[PDB]
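> Dumping the structure here so I can ask a few things about it.
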Amino acid sequence: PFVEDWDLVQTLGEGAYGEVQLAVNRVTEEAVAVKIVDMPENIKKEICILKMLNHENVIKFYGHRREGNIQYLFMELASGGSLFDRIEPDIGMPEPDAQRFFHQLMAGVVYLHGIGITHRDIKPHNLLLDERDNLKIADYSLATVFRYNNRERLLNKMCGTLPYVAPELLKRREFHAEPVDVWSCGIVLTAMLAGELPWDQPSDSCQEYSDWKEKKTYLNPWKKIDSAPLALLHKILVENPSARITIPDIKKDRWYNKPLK
Ligand SMILES: CNc1nc(Nc2ccc(C(=O)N3CCOCC3)cc2OC)nc2[nH]cc(Cl)c12
Ligand SMILES: [Cl-]
Ligand code: NA
């Protein structure tokens, strides 16, 4: 299987709609990633957002080709695979590696927000790694514009992944985009530091979430996390989105700025 000059050589991942393949150019040996979609107002938006992206912690879009019912979206390859696969279950990863990834994730998210794009599904499966283990935010199939001509639009559509999703998204008819992405970054931070997700969803009927709101940090996963990163998580995973820490203030946090191995 192939497309114009590229061979499709290995399945890198399966998706709801699609598949991502390792594409290797027959002549040049360049290797890229190609997302293959069967059957497009949506993918029209997606491609449009994809052509905006230019930042070292965001997956680069190379171009696309339509061949019948199939669209081929060519993108930078992340040959390190996903962050998901660097997280040891029940353990996490070393704190200095978690911090570095968190810095890189912030740099990507600030970039996105700066161009008025929200990603809306930040989680370790969507955070890929290049050959030097530089983090790249991938998959813009749920991404959308929240700021345009310097005017913010609130969101109303429910989407994302329940364990990463902010509580306002389940309780409010409309909500601001930025604090939803900040929240998912805090759940990613927890996963990195504890190798476990704290709750099934941030709802009033989920006991693990009530436990957090009651500050029972002698329970897992919090008891596995050092007090400095945990103090940051206390400012990110705040139920009311107007009281939640913003990225400019994350950048002032004591753990964020702590030198580590
Ligand atoms: C899954 N999506 C993607 N995947 C990749 N790369 C890779 C992802 C996973 C692996 C990986 O460990 N494997 C082991 C298990 O069998 C599959 C490959 C390797 C990758 O590269 C060589 N690069 C992308 N760039 C944009 C998207 Cl979107 C994307
Ligand atoms: Cl996890
Ligand atoms: Na698991």
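In order, the residues displayed for chain A correspond to 4-42, 49-270 in Swiss-Prot numbering, which applies throughout.
Placement of Cβ uses the backbone N, Cα and C atoms for every residue, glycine included.
Annotation source Swiss-Prot lists active site, proton acceptor at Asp130. Residues annotated as ATP binding site in Swiss-Prot, with sequence analysis given as evidence: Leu15, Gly16, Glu17, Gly18, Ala19, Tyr20, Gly21, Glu22, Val23, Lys38. The note that Swiss-Prot attaches to the published mutagenesis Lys38 to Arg is: Abolishes kinase activity. Under mutagenesis, Swiss-Prot gives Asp130 to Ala with this note: Abolishes kinase activity. Among the mutagenesis results in Swiss-Prot, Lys132 to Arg has the note: Strong reduction of chromatin-associated CHK1 ubiquitination. The residue drawn here is the original one.
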> Across the 6 unmodelled residues, what Cα distance in Å links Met42 and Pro49?
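The unmodelled segment spans a Cα gap of 7 Å.
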> Under 6 Å from ligand 1 by C-beta, which of these binding-site residues make it: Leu15, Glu17, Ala19, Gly21? Sequence order, please.
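What lies within reach of ligand 1, judged by Cβ under 6 Å, is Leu15.
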> Between the Cα atoms of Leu15 (ATP binding site) and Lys132 (mutagenesis position), what distance do you get, rounded to the nearest Å?
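Distance between the two Cα atoms comes out at 17 Å.
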> Kindly assign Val23 (ATP binding site) to one of the three DSSP-derived states: helix, strand or coil.
strand
> Between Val23 (ATP binding site) and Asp130 (mutagenesis position), how far is it from one CA atom to the other, in Å?
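The separation of the Cα atoms works out to 17 Å.
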> Give me the long-range Cβ neighbours of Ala19 (ATP binding site): same chain, 6+ apart, Cβ under 8 Å, in sequence order.
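Once residues fewer than 6 apart are set aside, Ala19 (ATP binding site) is near nothing.
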> Out of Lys38, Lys132, which of the mutagenesis positions has the smallest number of neighbouring Cβ atoms within 10 Å?
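Counting other Cβ atoms within 10 Å of each of the mutagenesis positions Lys38, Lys132 gives the minimum at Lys132.
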> Neighbourhood of the ATP site (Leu15, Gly16, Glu17, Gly18, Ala19, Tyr20, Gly21, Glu22, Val23, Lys38): other residues with Cβ within 8 Å of the Cβ centroid, in order?
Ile39
> Looking only at C-alpha atoms, tell me how far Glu17 (ATP binding site) is from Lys38 (mutagenesis position), rounded to the nearest Å.
9
> Could you tell me the maximum Cα-Cα distance in Å between the residues recorded as binding ATP, namely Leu15, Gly16, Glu17, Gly18, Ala19, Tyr20, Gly21, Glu22, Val23, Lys38, rounded to a whole number?
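If we measure all Cα pairs in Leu15, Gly16, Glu17, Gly18, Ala19, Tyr20, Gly21, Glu22, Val23, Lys38, the largest is 14 Å.
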